[PDB]
Amino acid sequence: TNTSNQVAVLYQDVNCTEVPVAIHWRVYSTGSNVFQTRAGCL
Amino acid sequence: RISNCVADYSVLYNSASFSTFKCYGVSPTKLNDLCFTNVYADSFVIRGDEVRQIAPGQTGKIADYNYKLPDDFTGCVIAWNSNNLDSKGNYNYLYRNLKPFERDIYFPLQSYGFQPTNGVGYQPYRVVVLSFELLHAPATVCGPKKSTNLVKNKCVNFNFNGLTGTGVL
Amino acid sequence: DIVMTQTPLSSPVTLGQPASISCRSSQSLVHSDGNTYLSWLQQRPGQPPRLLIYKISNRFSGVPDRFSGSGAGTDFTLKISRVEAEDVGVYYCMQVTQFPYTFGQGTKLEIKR
Amino acid sequence: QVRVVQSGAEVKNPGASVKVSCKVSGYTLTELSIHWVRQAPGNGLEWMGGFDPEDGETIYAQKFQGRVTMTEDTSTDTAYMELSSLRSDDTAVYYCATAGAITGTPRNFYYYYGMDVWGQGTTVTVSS
Amino acid sequence: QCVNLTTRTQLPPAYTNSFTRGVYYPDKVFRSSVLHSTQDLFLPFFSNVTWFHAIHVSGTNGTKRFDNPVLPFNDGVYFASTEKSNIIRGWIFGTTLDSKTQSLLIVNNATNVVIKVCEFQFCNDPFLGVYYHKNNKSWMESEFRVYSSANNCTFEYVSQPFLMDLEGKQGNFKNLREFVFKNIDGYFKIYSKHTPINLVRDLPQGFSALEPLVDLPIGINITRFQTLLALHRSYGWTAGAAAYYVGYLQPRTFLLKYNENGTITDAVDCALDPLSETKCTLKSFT
Ligand SMILES: *[C@@H]1O[C@H](CO)[C@@H](O)[C@H](O)[C@H]1NC(C)=O
Ligand SMILES: *[C@@H]1O[C@H](CO)[C@@H](O)[C@H](O)[C@H]1NC(C)=O
Ligand SMILES: *[C@@H]1O[C@H](CO)[C@@H](O)[C@H](O)[C@H]1NC(C)=O
């Protein structure tokens, strides 16, 4: 936090299509800055 | 609402008129040694079997339509068979949210009546609920016990507005 | 006492010409506030005196563009561009400067015949 | 807008008490102070009664002094002047007007309309 | 005498971010100077708040567009004001505000304050009015005219005024009043804070905590509240561009910091941002 207040969020072991529908570029998801991984959607 | 006064719960407790005096929140004996921030007295009359219904975690149709105590209740409920007190039917004792202190204003009004001929069970029973508010703020209503001088810098047992402890000041 | 008196009694006039009335004063009308005050009342025949002006600088509500302030010293003047028939009644000149509130006799306006 | 209302007429005799009404509408009587002012038919106005804002009471005329009092009610907002020994100078339409003080939110300055609003007025008749 | 002069046109809605406004002192002392999580309802940070004009300022003057819409109260209200003159000196609370349900009224005097519950029969226009009082008496209302009549006044209360004006305001500093009105259990709670502000017409960034003024026991339900303002009869209402901001509270702003003296210098909102939630989870600001 001493360096910037910008953060990323990892939804572990879920599909990037299911993340936006998750009630829980923060909420509404983004075509830019979305990544898939064996650990989850980043 | 009772404030700016010195309470004497010992005298009230001594009276034998109160059929039931058990306090759910606290013990009656300890009341004198304790001080309360505010006191609210709610007085009314019920059927008599609603006393069981009228209690913390107790429900009754008349109580639900009229008055329901909060799940947690730090107070006293004093109910007594006021047939002798209320001996006289009385069409004014008309039994017509469940939030603390529920409120209300075909006609919703309903009729009722009791007479000395009627059975004692059906006759009214008087109830007074004393709710003690403890906001941990300056308490206006305290017990009758008189205070004592203050000491400092020595290991002493103390008491302030009803909170007790041992230590140095 | 500020002696107020309207010199004329009647004023028959033909349509379309400035006309006015003089309102003399024995002593000055200067007010303590430093601003002069004036008042004029128009009473149409059989009507209450309609306040033409409570102040010369600010005339009363409902005054025709005709009536405008003017005058020479003690004499006042309600200048008119083109006279209208309705002004055929009594006239009064008042000063709200002092508490006694002394008034003149009054003046009557008529149509030339 | 400002209006004024008054009584109709009076029938009296010399040396007898008479009562004449006045009221200020449009601007409430509180908004200004009534000056009970009297005149003859087409004559100068006599300052019979002036409700001084500074004194907050009715002061009488020097010409006809010792001849008048007043009676007013606040709940009914009815104001009457109890005059006496009326004359031909009084035998005319009684026009009563009021002096008003206008100021912004603060009391920076108070105006003196002297006689702001006028009404129909009241007549008077004196017969021996 | 209830005289109606308000117009019948709405105002173009305006908004502005709160910038962390709406944090107040709960309960007794905590001098630890360390965080203390709490679960109570506040105004979420960076949530936009409307901006009503009591006397809609349009064109040459705003006096031609008097407008004081009736706003819903909801769970609670954050009411912010910066009016120079106390045109807004009252408040009304109730579920219907029509001769039923024992509505609640609050009025502020030039040197006092009176709260009452009389099941008021409100006139269609909630105004008060002010008059001049004849001899050696300045402006003062002869009678209140907020409502048609009061009925039995179940609850009464009088005390010192809530609003303070003794502060000497200059051309730079103008007072800002913040109030949090809440209705929990049988208690109606008002947490007020008055402070000078000069940066902008809006609410400058910073922090400040609202101390409690009173805790009135009133057994009434509040759904809609219509800001009551004593329309100053400048025959003919007038206001120095009087405006007020209304925000609706939500049940989450948790972490609270304390300093050496015992003041809430900073706070966090766990649900605002993922970083804020991380800060809440660790119970640390950094
Ligand atoms: C779920 O993710 C897998 C990753 O291999 C992908 O093949 C699949 O299509 C996804 N299902 C969706 C997006 O419904
Ligand atoms: C205010 O924020 C809400 C969400 O809380 C949003 O829907 C609305 O459009 C915003 N209004 C503005 C920014 O004027
Ligand atoms: C509050 O504590 C700080 C830190 O020690 C100190 O500088 C300041 O003077 C204190 N303020 C008051 C009002 O006690």
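Quick note: numbers on chain B are straight from Swiss-Prot, i.e. 357-444, 447-454, 460-468, 489-552, in order.
Yeah, the Cβs are placed from backbone N, Cα and C, and that goes for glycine too.
Under a cutoff of 8 A between CB atoms, and with a sequence separation of 6+ in the same chain, the neighbours of B:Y453 (mutagenesis position) are B:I402, B:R403, B:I418, B:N422, B:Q493, B:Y495. Quoting Swiss-Prot on the mutagenesis of B:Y453 to F: Decreased HLA binding to NF9 epitope. Increased binding affinity to human ACE2.
What Swiss-Prot notes for the published mutagenesis of B:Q493 to N is this: Reduced host ACE2-binding affinity in vitro. Under DSSP, B:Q493 (mutagenesis position) is assigned to coil, being neither helix nor strand in the three-state scheme.
Take the CB of B:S371 (variant position) and look out to 10 A: across all protein chains shown you find 10 other CB atoms. Natural sequence variation is annotated in Swiss-Prot for B:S371 to F, with the remark: In strain: Omicron/BA.2, Omicron/BA.2.12.1, Omicron/BA.2.75, Omicron/BA.4, Omicron/BA.5, Omicron/BQ.1.1, Omicron/XBB.1.5, Omicron/EG.5.1.
Here the residue is the original one, but Swiss-Prot notes a natural variant at this spot, B:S371 to L: In strain: Omicron/BA.1. Under DSSP, B:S371 (variant position) is assigned to coil, being neither helix nor strand in the three-state scheme.
Annotation of the natural variant B:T376 to A in Swiss-Prot: In strain: Omicron/BA.2, Omicron/BA.2.12.1, Omicron/BA.4, Omicron/BA.5, Omicron/BQ.1.1, Omicron/XBB.1.5, Omicron/EG.5.1; the original residue is retained in the structure shown. According to its DSSP assignment, B:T376 (variant position) is in a strand.
For the natural variant B:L452 to Q, the note given by Swiss-Prot reads: In strain: Omicron/BA.2.12.1. B:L452 (variant position) falls within neither a helix nor a strand when secondary structure is assigned with DSSP, and so counts as coil. Summarising the environment of B:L452 (variant position), the number of other Cβ atoms within 10 Å of its Cβ, over all protein chains shown, is 11.
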Whole-number answer please: how many Å between the C-alpha atoms of B:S371 (variant position) and B:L452 (variant position)? 29
Across all protein chains shown, the recorded positions B:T376, B:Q493 give the max Cβ-within-10 Å count at B:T376
Could you state the CA-to-CA distance between B:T376 (variant position) and B:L452 (variant position) to the nearest Å? 24
